Amino acid sequence: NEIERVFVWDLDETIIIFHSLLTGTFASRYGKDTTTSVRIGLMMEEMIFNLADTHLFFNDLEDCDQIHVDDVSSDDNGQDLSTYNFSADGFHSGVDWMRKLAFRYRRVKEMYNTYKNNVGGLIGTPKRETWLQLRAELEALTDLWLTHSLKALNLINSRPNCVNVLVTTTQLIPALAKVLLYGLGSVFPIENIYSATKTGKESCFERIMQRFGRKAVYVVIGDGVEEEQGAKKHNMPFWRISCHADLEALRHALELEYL
Ligand SMILES: O=C(N/N=C/c1ccc(Sc2ncccn2)o1)c1cccc(Oc2ccccc2)c1
């Protein structure tokens, strides 16, 4: 490719897998209301899984959790599937089976590239007003974290020589449902999302470097410890993102071309 610097992101523990909300440990650490925080997380995890079951084949692709969306691109005899009836094919729970599985991921990809900047047309209103109301309800507890990290991502996405990728441990379909909904679709191309569920984040890191080559600068930006050791044993500069002030430094270091 033409990319010079690649930023690998691990937005779990804060955005994708925000398990601190549901356990209530987030509310205790930051001194917020426990009951309200869990209610926002329980509503969120519902509207996410409700979209994956009615749009992204969550029940079909529940166990067949791949790692990249283009993995089964070899069994795809590319066809106009605007008429392909998924409810009446040989799918259940396999060269003729992998083709039906591969079509579904391309249909998932079609939904991503189509409604990633127009969610209100994907989930018809008022499901947007109620759900955009949910953002301010949560960003009022996290001090606009998703908005803040979107600034650091758009400060990278607009650079033609720089790019960003995402490496989470959720299954690919639920992770795509969150990235689509949460608004991270404008900064994350769907071809740059990896699911470290069965393989771990280290193997997902090696898979990224093999794609972009050695002439590029790889930087890891995330929170937690799983990707810190995965970025250390691959000599990739790790960027902690725990505090809110650690993000202001990430922007200020990109404003001045220090990265
Ligand atoms: O903001 C978000 N997480 N923040 C997490 C976090 C942990 C530590 C800190 S820093 C801090 N500073 C001061 C006080 C508290 N914490 O932030 C978030 C996560 C997911 C989705 C999300 O948006 C939406 C949008 C639409 C619908 C539903 C959610 C927003």
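We number chain A the way Swiss-Prot does; in order, the residues shown are 265-357, 373-538.
Including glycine, each Cβ sits where the backbone N, Cα and C put it.
Over in Swiss-Prot, the protein carries these features:
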ACT_SITE  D274  active site, nucleophile
BINDING   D274, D276, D502  Mg(2+) binding site
ACT_SITE  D276  active site, proton donor
MUTAGEN   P516 to R  Strongly reduces SIX1 binding
MUTAGEN   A532 to R  Abolishes interaction with SIX1
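Here the features listed in Swiss-Prot are painted onto the structure.
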| residue | record | DSSP class |
| --- | --- | --- |
| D274 | active site, nucleophile | strand |
| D502 | Mg(2+) binding site | coil |
| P516 | mutagenesis position | coil |
| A532 | mutagenesis position | helix |
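Here the Cβ of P516 (mutagenesis position) has 12 other Cβ atoms within 10 Å, regardless of which shown protein chain they belong to. With respect to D502 (Mg(2+) binding site), the closest of these recorded positions in Cα terms is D274, chosen from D274, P516, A532. At the Cα atoms, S357 lies 13 Å from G373, with 15 residues between the two left unmodelled.
Comparing the recorded positions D274, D276, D502 on other C-beta atoms within 10 angstroms of each C-beta gives the minimum for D502. Residues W273, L275, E277, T278, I279, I280, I281, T447, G501, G503, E505, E506, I520 surround the recorded Mg(2+) site, their Cβ atoms falling within 8 Å of the Cβ centroid of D274, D276, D502, which are themselves excluded. The two recorded residues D274 (active site, nucleophile) and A532 (mutagenesis position) have their Cα atoms spaced 19 Å from each other. Listed in sequence order, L538 are the same-chain residues six or more apart from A532 (mutagenesis position) with CB atoms under 8 A from its CB.
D276 (Mg(2+) binding site) and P516 (mutagenesis position) have their C-alpha atoms 18 Å apart, to the nearest angstrom.
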